[PDB]
Amino acid sequence: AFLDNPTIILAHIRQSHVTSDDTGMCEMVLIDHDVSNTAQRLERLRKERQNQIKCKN
Amino acid sequence: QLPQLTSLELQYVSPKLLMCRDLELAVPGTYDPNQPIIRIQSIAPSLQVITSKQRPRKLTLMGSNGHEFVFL
Amino acid sequence: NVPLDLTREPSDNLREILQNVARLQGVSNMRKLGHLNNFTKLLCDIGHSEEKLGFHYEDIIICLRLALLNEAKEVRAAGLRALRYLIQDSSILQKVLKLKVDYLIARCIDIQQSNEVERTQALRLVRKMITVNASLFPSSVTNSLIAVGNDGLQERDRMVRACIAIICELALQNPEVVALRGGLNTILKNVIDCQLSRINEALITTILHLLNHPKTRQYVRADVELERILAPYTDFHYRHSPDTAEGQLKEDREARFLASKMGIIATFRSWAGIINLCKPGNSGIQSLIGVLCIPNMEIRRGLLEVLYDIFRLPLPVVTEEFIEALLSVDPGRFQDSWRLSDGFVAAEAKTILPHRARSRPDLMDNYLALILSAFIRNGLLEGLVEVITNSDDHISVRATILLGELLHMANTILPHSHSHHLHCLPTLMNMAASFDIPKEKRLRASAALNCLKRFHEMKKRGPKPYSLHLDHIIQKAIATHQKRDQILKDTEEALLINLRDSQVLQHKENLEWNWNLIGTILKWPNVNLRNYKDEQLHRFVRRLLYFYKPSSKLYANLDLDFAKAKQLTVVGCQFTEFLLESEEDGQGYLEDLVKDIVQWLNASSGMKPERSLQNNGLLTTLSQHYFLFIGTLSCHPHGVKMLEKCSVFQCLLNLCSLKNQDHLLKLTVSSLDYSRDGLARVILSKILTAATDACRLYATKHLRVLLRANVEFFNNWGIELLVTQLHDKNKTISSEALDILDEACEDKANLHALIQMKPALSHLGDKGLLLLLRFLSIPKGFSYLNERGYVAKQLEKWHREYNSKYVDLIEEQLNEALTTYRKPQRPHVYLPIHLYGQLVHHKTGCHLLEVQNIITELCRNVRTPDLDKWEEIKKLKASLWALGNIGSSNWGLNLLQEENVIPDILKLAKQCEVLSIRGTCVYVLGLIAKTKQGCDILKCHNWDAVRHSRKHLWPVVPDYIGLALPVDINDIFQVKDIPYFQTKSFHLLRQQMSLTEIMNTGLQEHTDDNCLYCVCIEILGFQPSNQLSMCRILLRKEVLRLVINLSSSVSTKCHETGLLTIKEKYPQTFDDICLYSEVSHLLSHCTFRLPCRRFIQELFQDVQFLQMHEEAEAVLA
Ligand SMILES: Nc1ncnc2c1ncn2[C@@H]1O[C@H](COP(=O)(O)OP(=O)(O)OP(O)(O)=S)[C@@H](O)[C@H]1O
Ligand SMILES: [Zn+2]
C-alpha cells in the first residue's frame, strides 16, 4: 500500500478515530472546523488528626 | 512473569546445548584416574524448573554408558 | 445575558474583560460565562486587530487566562473556547506562549472532575495550536497528552483515543517534541491493547511513516521500537501491563494476540514495514520464523493465522483429518452471496469463471511475489516442514494446507530461478526416505507428501459450477464451441430389462423409483420414442409426464435442501429434451408439459385475480426450477419453434413489466439462451431498457456471465447492449456497464467492435475517459481520434495535470485493496489505462510521442530527484509510472534505451532513501518486463522476471504478466544506518533531619521567564510580588523535594501522605503562585504517572491567587 504523504495519513487518522469509536468523545473532539479524591483524603486525614493527637510521646 | 516459569525448552533458551550429540568432556563430578572415564553423550532437550525462591533447574545428562545423570 | 452589539468596541471589550477579572468578589459565575459568550460573539463579528479593538493582545491574554482558574467548569470551558477563537496567526500564538498559559491548559486537561465538555474544548484548542504552528508546541501539553494516553485505559478514562489521535497528528509535523518526551513509545504500546482494526492501523501508520523519510527516521531506535509489536508471539510469557486484574488472564492474552496479529498484518502492507522487518541483520522476521520451529502448541497455532492472513489465503476448518479441511478451502464452495435473493448467477460467475485479462500486470501478484520471496529467503518452508512433522494433528493439517497453497503460488507468480528448486522439498523428502529415524516421523512425512499431491490434484482440477443454471450455460457454450468446428444399440431387449428394473411401471408411488436407471433410459443414445414403438415406453413417459407437471402437484411441492433435489431436476431436463428428440412423435406430451408450465407461471405471476401472490411457494420449493426446463428447451433450434407454438415468449414479455416480483426476472434472465437471433434477445433488451431498477442492474451485471463463459458472437450484440446501457438514467447501472466494457475490451476483437460503433464516453467520469484512451492502442481508432484534435488536446492535459493524478488513482486502488482505508479474499488490482501506454503500441503514436520530447524531461526528473519535500516525491512517482508505462512494449524500449534510463530506475530501486518510491520502482520494473526484450534487458542487471502469460496454468519452460524481482531479494532491503538523535544540598540534608526539628528562595529553576507572574512585571508593568508571612522558604523547598521524589513512582504513598500533612498543617503554603509555576515547570519536564499528576494538579485547586487578579485589574483600567 501507499500511505506515505501526510495528507492521506491525516485523513485516515481522522476518519478512523471518528467512525470506529464506541464512545462519543472523538466526533466532538475531531471536529474538522479548526482542521476530587484528594479532597476526600484531606478531610479524612483532618478528622483522623483531630482525634489522633491526644497523648504525650 | 516469574511464577509462570515452570519449564524450559532448549530450542528457545540455548540452541547450542541440544545439538551436541557427542562430546569429549567427562560427566561432571565423576572422574577418577583409576577407572574408565564416562563421556557426555547427550543432553535432554527439556528442563523442569523447581518452584522456589531461587528456581533451581533440573538438568539431566546422558553418559556414554547408557546411564542418565540427573543434576541440579 | 445582556448583549447590545451596537456601541464602541473599545469601551465594550474593556468592560467585558474587566467584568471577566471581576476582583474575585461580588460577581457570579453565570454572568461571567454569559459575558465570555458575549466576548466570543464580539470577536466573531468584528475582526481581531490591535487598532479597532482598542487594546493590545497581551491584556486580553492575561484576563482570559484568569477564566481558567475559577471553580466553575462552565466558565472554564467558555474561557477555553474564547481562547481558541483568538489563535489565528503565529504571532498571537507566540504571545500566548510567552507568558505561561500552557501550564493552565495542561492543568485544565487532566482533572477528570466530572467534566467531559470542559476537557473537549482544551483538546480542540490544542488541535488549533498544532494547526496554526506545530513547530512551537509546548512540552507542557505534550507531557499532559502523553500522561493521559499512557495510563488512561486503567483509570477508565474516556478521552484516551481522542488524545492518542492528537499525539499522532502532532508526530507528523513535529516529531522531536514527541520522541523526546516518549510519545512514540505510548503509540507503540497502544497498538497492542486496541482490538479495533482501523484505529490499530492508523496508529501503526504514523510509526511506519517516521521510518520512511530519513529526517524522521533519525527519531526511531533500531531494533527495539518497531519490533515490540511481535513481542506477544516471540515472548511465551508476555506481560504487557505491570498492574492488571488477575481474574482476566486468558481473555487479556487473546486480546494481545489479536491486536499484535492486526499490527503484524498491518506492517506488511507498507513498504517501510517490509524493508524494516526484513533487514539482512538479526531482523524481526527471523525471530518470527524461529519461534515457529519450537513445539509450543499455543504460539504455533496462532502464528499460522498470521501466515494465512498475510498471504490473503482462506482459512480451513479446525479438524484433524486432511480430507475435511481440504474441502473447506475449495474455491467452488457455496457462499451466502450466491443465493437467489442476493446474487443469483452473476456473483457466482464472478467467483468460478476466470477474468478475461491475460496480459494485465495485476499488481497484487507483484506484492505477493515480493512477500513470498522475502519469506522464503528467511527459511519459511523448512519451518513449515518442521511444523508439519513435529506437532499435533490439528496444526499439521493447517500447516500442510498452508504449504500446499504456498507451493501452488510459487509455480504461478514467482520467476523460474526462484521456483525451480522449491518443489523438490529436500528436508521433507530426505525425512520420508530415511530408514534410520524412528518410523513415526517417516510415515507422517510420507502422509504429508501424499496430502500435498492430493492438494495439487485439487488445485489442477479447478472450480466447478455449484448451480444448475450456470452449469447449463457453461455446457451450452462448450457445446457450441465444439459444434462450430468438427455406444450400444440395445434394440428391444435390454431396454425392456432396464424399464422393468426401473420400478416405474410396477407401482405408482413416487420417491421409491430408481432414478439412476431412469436417467440411463432417458440419456441412452438411440432410444427416443421414435424408433421403438412399444406401449410400455409410452406408459413410462406418461407416468413421468404426470409426475413432472405442476398441476398434478407432485414435483412442484418438494422443498429445497431435499435429499435428492439436484438429481430430479437433471432428470427433468434430460426428459424434456428427450421428448424433443422425437420431433414428430413427441408433441402430445411436450405441448401438455409446456402448457401446464405457462399456466402455472401465469397463475403465480399475477395474471389472475384469485391471489396474484405465491412468492412463498416459488422461493422455497423445487417449483422454481421450471425455468431451467425452458432453459434446456431454449438451446435447440426445434426448441424455439415449440416454445413459440405456445404463448411462452409473450408471457415473459408481459412478465417484464410488473413491479412487485423481482425474483422471476432473475430466474428468466439467467435461464434463456441468447446464442442465436430471435425472440429471446428481445426479452433481454426489454429487461435491460424498461424494468425495475434492481432488475435492470442485475440484467446489466449478468453480461459477465455471457462474457467470461465465451459465448460466441458476443461482439455483435453484447457490445451493442453495453453501449445502450451506458445511456441509462441510473448512475450505478451506467458505472457497472462501463466496468463490464472495460473488462470486455481486453480482447482485440471486442475493441474493434467497440470502435466501429463510436460512442460518447467523454460525458462520464474518469472511467469513461480511461476507457476511451484504449482507442489509441490500435491504428484504426487512433487515426480516427487524431483528425478531430483529441490526441494533442490530451497530451498537454496529461503533461500538466493527469500525470500526477494517475499516481493518485493507482495508490487509491492499492489502498482500497490492501490497507482498509475506504476513501469517501484477494482482489484484482489491475493497472489503470495510461495514455503513454496506449500511444506506443502501434508505432505511429510512438513517433507522435517522440516528436513532443516528453521522455527527456522524464529521464531528467528521474536522474535529478530532490527527495526532500513531498511534492517532488509525488512528481518523481508520476515520472516513474510514466516511464514504466512507456516501456511496456517493443516500440517503447527503443526510445527508452536511447537515454539509458533503465539502470537509473534499477539503481533507484536499491539505493534510495525513501522506501515508498523504492517500492514504486519495484512496481515500475515489474511493468517494464511485459515483453521479452524487457526481461532480457533486466537479466543483465540481475533482475529476473516471469516469462509466461496468464493463458495456461502449467506452462512448459522454454503479452507477459508484469512481474520482476531481484535474483537476491536482500538487495532492495539495504538501508544505510542513521544514528539516533540522542547520541548527537537539601536532598542530602533531609535524609537525617526531620521536618519538626528543623522548624526550630527555595525555588531552584525560577527566573524572570518561565513564571506565571514574573513575566508580566517587565512587559506590562505588573507590581512586584509581596513579601509573604525563613518561616516559609524551607516549606517551599520541602514541598519541592517531595514533588521531586514523587516522580520515581517507587513509593508514592508516603510522599502523598506527606503532601497531605503539609496541606493540613499549613493551608497557606499552597497559595504562592511562584511555587505553582515552579511545580508546573517541573511537571512540564518529568515523567509523572496519571494519578500522581492529577493529585499534584488538584493540590493547587482551591487557591485564591488574589494579587495577580487585582493587579491585572489595575493594569487594565
Ligand atoms: N403419482 C403418480 N405418478 C404417476 N401416475 C399417477 C400418479 N398418481 C396417479 N397416477 C395416474 O397414472 C396415470 C398415468 O398412467 P398410464 O400412463 O395411463 O398407465 P396405466 O397403467 O394405464 O395407468 P392406469 O391407472 O392403469 S389407466 C396418471 O395420468 C394418473 O392417472
Ligand atoms: Zn515568579
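Numbering starts at 1 and runs along the chain as it is shown here.
Each Cβ is built from the backbone N, Cα and C atoms, and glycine gets one as well.
Positions annotated as ATP binding site by Swiss-Prot, on the basis of a large-scale study or a structure entry: C:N510, C:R539, C:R543. What Swiss-Prot records for C:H1006, C:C1011, C:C1014, C:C1074 is Zn(2+) binding site, and it gives experimental evidence as the kind of evidence. According to Swiss-Prot, the experimentally introduced change C:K250 to G (Swiss-Prot position 274) is described as follows: Abolishes deubiquitination by USP9X and increases interaction with MTOR. No effect on interaction with SIN1.
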Environment of C:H1006, C:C1011, C:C1014, C:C1074, the listed Zn(2+) site - residues of the same chain whose CB lies within 8 A of the CB centroid: C:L1003, C:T1007, C:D1008, C:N1010, C:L1012, C:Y1013, C:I1073, C:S1077, C:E1078
For the ATP site built from C:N510, C:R539, C:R543, further residues of that chain with CB within 8 A of the site's CB center: C:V504, C:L505, C:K508, C:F540, C:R542, C:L544, C:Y546, C:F547
Close in space, distant in sequence - C:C1014 (Zn(2+) binding site), Cβ under 8 Å, 6 or more apart: C:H1006, C:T1007, C:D1008, C:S1025, C:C1074, C:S1077
Cβ atoms near C:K250 (mutagenesis position) (within 10 Å, other residues, all chains): 8
For C:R543 (ATP binding site), nearby residues of its own chain (Cβ under 8 Å, 6 or more apart in sequence): C:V504, C:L505, C:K508
Candidate nearest C:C1011 (Zn(2+) binding site) in space, where candidates are the recorded positions C:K250, C:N510, C:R539 and distance is Cα-Cα: C:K250
Per-residue Cβ crowding (10 Å cut-off), top of binding-site residues C:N510, C:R539, C:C1074: C:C1074
Winner by Cβ contact number (other Cβ atoms within 10 Å) across the binding-site residues C:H1006, C:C1011: C:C1011
Where the C-beta lies under 6 angstroms from ligand 2, the matching recorded positions among C:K250, C:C1011, C:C1014, C:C1074: C:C1011, C:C1014, C:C1074
C:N510 (ATP binding site) versus C:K250 (mutagenesis position) - Cα distance in angstrom: 57
Binding residues C:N510, C:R539, C:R543 (ATP) - maximum C-alpha distance in whole Å: 15
Three-class DSSP secondary structure - C:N510 (ATP binding site): coil
Cβ under 6 Å from ligand 1: qualifying recorded positions of C:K250, C:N510, C:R539, C:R543, C:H1006, C:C1014: C:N510, C:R539, C:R543
DSSP three-state assignment (helix, strand or coil) for C:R539 (ATP binding site): helix
Per DSSP, three-state class assigned to C:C1074 (Zn(2+) binding site): helix
